[PDB]
Amino acid sequence: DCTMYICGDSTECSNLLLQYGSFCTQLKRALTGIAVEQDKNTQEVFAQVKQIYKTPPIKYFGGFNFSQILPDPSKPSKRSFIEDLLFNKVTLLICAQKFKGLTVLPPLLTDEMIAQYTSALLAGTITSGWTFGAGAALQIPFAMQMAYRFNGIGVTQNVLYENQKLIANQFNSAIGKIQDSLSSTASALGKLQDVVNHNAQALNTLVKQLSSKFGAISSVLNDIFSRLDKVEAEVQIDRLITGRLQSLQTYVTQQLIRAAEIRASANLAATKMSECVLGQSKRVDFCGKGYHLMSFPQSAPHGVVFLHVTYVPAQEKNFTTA
Amino acid sequence: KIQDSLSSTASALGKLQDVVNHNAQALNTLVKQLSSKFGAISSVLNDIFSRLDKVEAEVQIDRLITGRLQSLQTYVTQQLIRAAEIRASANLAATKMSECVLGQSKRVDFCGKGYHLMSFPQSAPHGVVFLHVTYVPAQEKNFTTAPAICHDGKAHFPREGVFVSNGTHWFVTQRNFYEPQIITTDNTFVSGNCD
Amino acid sequence: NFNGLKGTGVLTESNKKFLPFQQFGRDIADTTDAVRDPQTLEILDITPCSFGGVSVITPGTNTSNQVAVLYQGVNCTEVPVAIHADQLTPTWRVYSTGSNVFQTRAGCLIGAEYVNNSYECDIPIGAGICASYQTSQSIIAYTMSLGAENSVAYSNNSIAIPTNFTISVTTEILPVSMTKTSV
Ligand SMILES: *[C@@H]1O[C@H](CO)[C@@H](O[C@@H]2O[C@H](CO)[C@@H](O[C@@H]3O[C@H](CO)[C@@H](O)[C@H](O)[C@@H]3O)[C@H](O)[C@H]2NC(C)=O)[C@H](O)[C@H]1NC(C)=O
Ligand SMILES: *[C@@H]1O[C@H](CO)[C@@H](O[C@@H]2O[C@H](CO)[C@@H](O)[C@H](O)[C@H]2NC(C)=O)[C@H](O)[C@H]1NC(C)=O
Ligand SMILES: *[C@@H]1O[C@H](CO)[C@@H](O[C@@H]2O[C@H](CO)[C@@H](O)[C@H](O)[C@H]2NC(C)=O)[C@H](O)[C@H]1NC(C)=O
Ligand SMILES: *[C@@H]1O[C@H](CO)[C@@H](O[C@@H]2O[C@H](CO)[C@@H](O)[C@H](O)[C@H]2NC(C)=O)[C@H](O)[C@H]1NC(C)=O
Ligand SMILES: *[C@@H]1O[C@H](CO)[C@@H](O)[C@H](O)[C@H]1NC(C)=O
Ligand SMILES: *[C@@H]1O[C@H](CO)[C@@H](O)[C@H](O)[C@H]1NC(C)=O
Ligand SMILES: *[C@@H]1O[C@H](CO)[C@@H](O)[C@H](O)[C@H]1NC(C)=O
Ligand SMILES: *[C@@H]1O[C@H](CO)[C@@H](O)[C@H](O)[C@H]1NC(C)=O
């Protein structure tokens, strides 16, 4: 809010401020560019499917156990097991800044249907393979779907069938370690923790800035008009208006830099969801170290979490070749 | 059908339309800014001379030379941000031209929705327009399938395809098109026991 | 007006314990929000009056001229209490007693009815609410529609194979440059 931040609950400060022109009609215009943009990035990552598929009640995918990441009906929200750990690991009287016109708006897509997209992508990538991302969905047995992925890597499909029991147990054990390991180290969520820190810490400096004198007598507007004559009181006030105002245009400039950077990250995430999920990518290390097989998305506060599944060769022996 | 789709509405070309809007609108604010007094005696310059002597006019002209300069500084910073955005968009277009035009791209959902065949570029004011040609499967049918087949006490697998049966006889066909074929050793390969 | 400490707000009672010498309490922003009455020694608490933002919902001027204002981030049981003369900065107070008021997460809406059926978004509001102009015409507010729900029959032994195909053409637009300028 323009006027209240500069001229707190003052009537003689407001009219003097009007002489400075249309300086802060840009701030309403500039900030709304950021506000509209943030409702677009979320819609460009999760809304790539126009059919809300649902998982069948039976969870027997030839031995594989996906119950770890499927939504849980018992929980009041439709959040999976891993998705619940993320919320507890992210922290969002400090809300007294409302009194200085520093409003905060809510996102268009609230958290509840954000997971609904995630459920749709997870359901449609285990019963229809990847064809559902190119038109009509086609069901394929999951136990035999892995054969196509192994063929793409370079190994013949026979290898999968000989070790179906072995491969399922190894994969099932792998996902179990992810649950505890995520909460083991505190720096895992660092790339998300700083986002809520930066967008909250910067507000504190803006509020704390208006307590400085900026070369005037006092930091409060009321006493100046009640102690000094109107003819020269405009000198001290003008020394203070240009102080707070300049400190405000610094804040908006900082927001533009950060906003221009997040967009460069959301677009990369959009490609990751488009390629590493809806298909198999031949690019190296783009969807995780080692040969790529599949990946699953998971929602998170102000971000997304990917779970890549990769193939890695074990011990070897040396031979002689011609 | 592309002929009228472009001319069907006016919001189809929104992406290019507001690019010039966001630049002309910035100029108008810059032009109208110089009319602001910045709290001084008068906005126009020469009027502030005849109405005062030559000792306190400096504070009355400093405000008219910093505001007219600080506002210009703000406009320049806006241009830098937008330039840093167009630069990122231009590089994407070059990548699209180098892949979706001069060849066939295997990357999914990069040169149009669905499987990609070819694309054609078209010029535009301050932009480029592509025409992606894509292949999309039509209606399908349910089927019954098995992973492997055991004939001489040994298993066989489809070399390139999948086993399928209409309930009476077994067949092997392509992944993306229905073309049943008779089972054939030259069309399969044997590996290991079928137990 | 407390010994020249002019201001504006609503005064309540607080449990803060001023020491015998303390008279004024400050905050993070270094402004007065706790004063002691000179005559009767009690610890009052000062907070500024309520406020918020205003947004107007409207279709194009070519369509009907009906509107629906919004009050951001305020309990909706407050501004209807302000139904008097010359108490609010907006002067179009005819809509204070408007249509059926509706309460949302981002404030409350005046001039629309919360229908049950859901469509795709037309005018974004917040917290999954988008208004539109449906049919005898009116402005309505409803809930998000994520697309038609569908299910895929999954079985241990079955597969679908396409028996035909189609060819489609899709367009795409990208900016390449902006107007060169100099000053
Ligand atoms: C599943 O597909 C197979 C392969 O097409 C079907 O078997 C074939 O069906 C055709 C059409 O009925 C048969 O052609 C005709 O068969 C009669 C039988 O008396 C014959 O007199 C005609 O001269 C003509 O050849 C074909 O023989 C038959 N082949 C075999 C090996 O049975 C089968 O009917 C399909 N099952 C369904 C649709 O349920
Ligand atoms: C998938 O794995 C989970 C995790 O181990 C299994 O759930 C466990 O089931 C055992 C007994 O069946 C319980 O003692 C554990 O408390 C369960 N843990 C959790 C986290 O639910 C689940 O049964 C497995 N599903 C399948 C189909 O194998
Ligand atoms: C035949 O194919 C259809 C798909 O085209 C299978 O799915 C049935 O049809 C529609 C699919 O959306 C659903 O309304 C039905 O309920 C589906 N059937 C069942 C039992 O779920 C169908 O299962 C296939 N039938 C056979 C015998 O293979
Ligand atoms: C696959 O779909 C195409 C598209 O409809 C079918 O082509 C149609 O065939 C009928 C009968 O010959 C014609 O009357 C239509 O004019 C054709 N449509 C077009 C767009 O040319 C084709 O027949 C389908 N494939 C099969 C095997 O039926
Ligand atoms: C208003 O709508 C009518 C009917 O759709 C149309 O004929 C007319 O051109 C429109 N006018 C404007 C200014 O859009
Ligand atoms: C206003 O505050 C009361 C206090 O409990 C609350 O019940 C009510 O929901 C609030 N109004 C809105 C619109 O949230
Ligand atoms: C929506 O449906 C419920 C039925 O549970 C009904 O009580 C309610 O009146 C409906 N709302 C509207 C606006 O018709
Ligand atoms: C697939 O069908 C049911 C699904 O519940 C399963 O129990 C059965 O074992 C499977 N069929 C075969 C042949 O494995």
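Swiss-Prot numbering applies to chain B: residues 933-1127, in that order.
Each Cβ is built from the backbone N, Cα and C atoms, and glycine gets one as well.
Taken verbatim from Swiss-Prot:
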{"type": "VARIANT", "residues": "B:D950 to N", "note": "In strain: Delta/B.1.617.2, Mu/B.1.621"}
{"type": "VARIANT", "residues": "B:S982 to A", "note": "In strain: Alpha/B.1.1.7"}
{"type": "VARIANT", "residues": "B:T1027 to I", "note": "In strain: Gamma/P.1"}
{"type": "VARIANT", "residues": "B:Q1071 to H", "note": "In strain: Kappa/B.1.617.1"}
{"type": "VARIANT", "residues": "B:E1092 to K", "note": "In strain: Theta/P.3"}
{"type": "VARIANT", "residues": "B:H1101 to Y", "note": "In strain: Theta/P.3"}
{"type": "VARIANT", "residues": "B:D1118 to H", "note": "In strain: Alpha/B.1.1.7"}
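Taking the features listed in Swiss-Prot, we show where each one sits on the structure.
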residue	record	CB count, 10 Å
B:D950	variant position	12
B:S982	variant position	6
B:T1027	variant position	12
B:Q1071	variant position	11
B:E1092	variant position	10
B:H1101	variant position	10
B:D1118	variant position	6
Residue among variant positions B:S982, B:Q1071, B:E1092, B:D1118 with Cα closest to the Cα of B:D950 (variant position): B:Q1071
Chain C, Cβ under 8 Å: which of the variant positions B:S982, B:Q1071, B:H1101 qualify: B:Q1071
B:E1092 (variant position) versus B:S982 (variant position) - Cα distance in angstrom: 94
In three-state DSSP terms, the structure that B:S982 (variant position) belongs to: helix
Variant positions near ligand 1 among B:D950, B:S982, B:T1027, B:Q1071, B:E1092, B:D1118 (Cβ under 6 Å): none
Pairwise CA distance, B:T1027 (variant position) versus B:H1101 (variant position), rounded so that it is a whole Å: 49
Nearest-integer angstrom distance between the alpha carbons (Cα) of B:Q1071 (variant position) and B:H1101 (variant position): 23
Secondary-structure category, per DSSP, in which B:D950 (variant position) falls: helix
Whole-number Å value for how far B:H1101 (variant position) lies from B:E1092 (variant position) (Cα to Cα): 19
Alpha-carbon spacing, B:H1101 (variant position) to B:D1118 (variant position), which is rounded to whole Å: 19
